[PDB]
Amino acid sequence: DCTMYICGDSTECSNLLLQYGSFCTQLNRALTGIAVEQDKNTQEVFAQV
Amino acid sequence: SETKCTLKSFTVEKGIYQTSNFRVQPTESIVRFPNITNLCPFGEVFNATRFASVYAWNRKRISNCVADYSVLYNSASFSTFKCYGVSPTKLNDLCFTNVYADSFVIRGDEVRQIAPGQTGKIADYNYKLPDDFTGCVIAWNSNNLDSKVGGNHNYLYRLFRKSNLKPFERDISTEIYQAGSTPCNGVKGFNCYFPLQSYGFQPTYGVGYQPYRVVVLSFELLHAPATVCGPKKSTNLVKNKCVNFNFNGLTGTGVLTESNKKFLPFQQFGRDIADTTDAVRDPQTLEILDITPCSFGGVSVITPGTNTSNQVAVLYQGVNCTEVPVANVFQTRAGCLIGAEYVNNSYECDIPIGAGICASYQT
Amino acid sequence: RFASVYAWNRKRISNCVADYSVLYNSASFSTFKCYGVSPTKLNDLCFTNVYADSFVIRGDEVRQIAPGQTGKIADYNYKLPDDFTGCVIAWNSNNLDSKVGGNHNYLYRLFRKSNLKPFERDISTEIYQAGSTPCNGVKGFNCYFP
Amino acid sequence: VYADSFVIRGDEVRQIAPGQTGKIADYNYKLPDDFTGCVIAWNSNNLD
Amino acid sequence: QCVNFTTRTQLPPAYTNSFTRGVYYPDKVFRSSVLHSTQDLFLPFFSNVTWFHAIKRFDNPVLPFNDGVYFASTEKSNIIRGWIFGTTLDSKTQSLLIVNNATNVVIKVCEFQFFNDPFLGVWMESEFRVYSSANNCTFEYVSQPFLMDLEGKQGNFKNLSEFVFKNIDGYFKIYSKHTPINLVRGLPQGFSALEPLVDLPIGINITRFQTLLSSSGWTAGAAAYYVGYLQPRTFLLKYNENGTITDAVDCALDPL
Amino acid sequence: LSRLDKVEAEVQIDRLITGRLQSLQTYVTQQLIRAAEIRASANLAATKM
Amino acid sequence: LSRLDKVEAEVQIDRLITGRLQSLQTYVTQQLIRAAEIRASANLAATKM
Amino acid sequence: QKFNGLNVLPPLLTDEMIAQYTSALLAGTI
């Protein structure tokens, strides 16, 4: 999660986090690529038939 | 609109998108503190039968107690409460190291000289204050008891003194002061003045001439650990609702529930492997409670092609929907899905969801 | 005349040429401290608007004038914003603001309900309730002039 | 080691600091930004 | 009012190895079946502890106090009474005074003009020959009164009391633990944790300490107590499923 | 947040933000590295089958 | 540069430079990760031919 | 599922579902 880990339930902390820009969006995209790729692995091995 | 803005485009492609992570706001703030018992007896300080006089004001040390200033402030028996170093309202908030109380009886005419940075007879002979006087001053009148019809001559004040003494300095020298050039020997003589003169208080005296009992509660700053300060307010206990709980000065959020764990008599905290708080002990009723920060998730919008349709679905990843209306129903291993109908036919996957569930656009 | 801290005057400065050099090099200003802009570059920039705030205070309470600080002056009568951009000018004026009989024309707010918003103006003089007991009318115990 | 000697009015001691301003700090006596050392001043009205 | 107990012969002190003593609870926290690493003041395993005997014998010497001192006493009939802590012990500076009797625990912080041999002449208390002057007192502590066994029980030591003294940022911390043992003179082969007793905000400094035990000559029971020193070491405390420290490991002992 | 005023509270919390981004960018980097090794064996397993 | 002097702007500029390198450091590493996966597919086509 | 935002997602194929592929592969080759 974007801000729960670093500035959880704090309104003040989320203000300074937003100034860093697209670090939040880029990181979330990185994890999604790994998660989706795992289903490709299982499908590639067992779904031969 | 959330997806259309996050993707920064006016076209939305078929698939599942991640946006708008979900949380739950708490309701209120709860504070728990012990039964506060160790209060020092200010009653015997205020209601003492006889106070010391201005020439030899008594110095008493107050330690390791709860100085409840609310009873002092709200009482109407006081005539004035001028308190210079700190705000009178925040006396019970900041915790202090030590407090020294000076109790004396003076006239109402010299009440001005008690204030710091002031000039007067008692401001220059016996009672001196520094330029940064942080202590807190209290004064009230007790004419009915203090005044004597024949004159209570027990009290005395410094008439003539050799020099202006430093703050918090008490002198016992009652020697015959030598105001004149020639030395004074014996008990009396030329230019031989007794340093102390007697107060006479009578009910016929007006405001200013009447006896006023003045006490100052001076204190010292942070050269020893703080032990003397006022009470800590406590409120009622609540459970099964996540709140901003504050136990013994620690703040956090989560639902307070009954825990069957057994601590040690002196143990206070409960912690897990990951080094975070998961238990707490009520400082009034000794019991073991379990904490759980109120839950949270995100939002996964399942939509077909924009040209084909505009209807969407919302799935909260790994979120139970018994608490969903904060933001058709179906509960699955991946969470609770709303907006889509569950059928019994089995087709090929088109939009994966999780745990074998695959959504699609079909009649 | 400069009014009190609670009657501080705000003056709009616009559509003019501001030669800060003569102010910059004049020794008649005792204290010269700038926060947002270095003092030498005020003559090299153009601003959309200029605000001037003038008042009179003690010579030993100019510390609280710094933005974001704490205290009675910074809490009850004058509170600067967190991101203040400007300069602070101070100088002694005893000969024109002090009298043998007491220049009691200068008043300051001693107590208020709570903290003030940035750039707050208030001419309220209503009596505050210090004690728990309600206070009405115009005078009472623990009901002091604000 | 270097020593610089001069006399300034007591109200203007703060102008000698490096990075500080003032007419003296502009066209009488100034210091570089990376100046290393100490600045000392004391009262001498009894003689000067 | 005191009488000097100079009637003692000087003997060298014997050394003993502290097998597994010196472990306590660093902080008030509950951890269930975890292994936590903590760096703090501790008594090293297999350390040289000093052996003192009191019989005929009256050993009340002054010992240095630095980074806390660990005290243990294999005692019957409770000859040991208390301790004093201070830097001058001549009424110049405030001195900590700890005494335990059959009545109650007493703690005083005053400039006590301590004598050479502070003791309580005894079975009932008769002579409080410990101090003379109590003029400038800052803190006083009294617990709830009780009654203690003053009878002179004989035989091998049946009770073992372990006490730890340590000062952090002016605060005075004391830890207590009691365990029944059946041995001759040495510490038992076993493990035990020392629960905290009480914390005191005395706010005074301490450099040396002294123990406490017709006018000349006396016979006392044979009681032996050990004195040891603490230095900063790192341990690996092993909590159980119930919250009691069950084992500990000294990192600097051996390569394993 | 509750011990220091807002003039310099952002100075102290800045180190936490700087540290925690460093602690979070590190974690994802190994997940990118580790997933590459799994895909190396996943493709070999698909060939074995 | 146009607003503050040399000493004050040095602190402000140093704040950007630390962030700017981290922006390029993140970018260059991801290219290395992705180019390794392209290399694996490049050699899979050379074997096929 | 965790405290500080960390969540773990279930696989698309259930552990029982992949057991059907293995039986199908072994049944065909037998």
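In order, the residues displayed for chain D correspond to 395-442 in Swiss-Prot numbering, which applies throughout.
If you check the header, you will see the structure was determined by electron microscopy, 3.8 Å.
Any Cβ shown, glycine's included, is placed from N, Cα and C.
Its own atom aside, the Cβ of D:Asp405 (variant position) has 10 Cβ atoms within 10 angstroms in the protein chains shown. According to Swiss-Prot, the natural variant D:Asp405 to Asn carries this note: In strain: Omicron/BA.2, Omicron/BA.2.12.1, Omicron/BA.2.75, Omicron/BA.4, Omicron/BA.5, Omicron/BQ.1.1, Omicron/XBB.1.5, Omicron/EG.5.1; complete loss of interaction with host integrins.
Non-local neighbourhood of D:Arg408 (variant position): D:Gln414, each in the same chain, at least six residues away, with C-beta under 8 Å from its C-beta. Recorded in Swiss-Prot as a natural variant, D:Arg408 to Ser carries the remark: In strain: Omicron/BA.2, Omicron/BA.2.12.1, Omicron/BA.2.75, Omicron/BA.4, Omicron/BA.5, Omicron/BQ.1.1, Omicron/XBB.1.5, Omicron/EG.5.1.
Counting Cβ atoms from all protein chains shown, D:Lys417 (variant position) has 13 others lying within 10 Å of its own Cβ. For the naturally occurring variant D:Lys417 to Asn, Swiss-Prot gives the following note: In strain: Beta/B.1.351, Omicron/BA.1, Omicron/BA.2, Omicron/BA.2.12.1, Omicron/BA.2.75, Omicron/BA.4, Omicron/BA.5, Omicron/BQ.1.1, Omicron/XBB.1.5, Omicron/EG.5.1; May enhance affinity to human ACE2 receptor.
Among the natural variants in Swiss-Prot, D:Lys417 to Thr has the note: In strain: Gamma/P.1. The residue drawn here is the original one.
Annotation for D:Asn440 (variant position): no same-chain Cβ neighbours under 8 Å separated by at least 6 residues are found. Annotation of the natural variant D:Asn440 to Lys in Swiss-Prot: In strain: Omicron/BA.1, Omicron/BA.2, Omicron/BA.2.12.1, Omicron/BA.2.75, Omicron/BA.4, Omicron/BA.5, Omicron/BQ.1.1, Omicron/XBB.1.5, Omicron/EG.5.1.
Less than 8 angstroms from a Cβ of chain C: among the variant positions D:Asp405, D:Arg408, D:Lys417, D:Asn440, that describes D:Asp405, D:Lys417. Put simply, D:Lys417 (variant position) is 13 Å from D:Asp405 (variant position) when counted between their Cα atoms.
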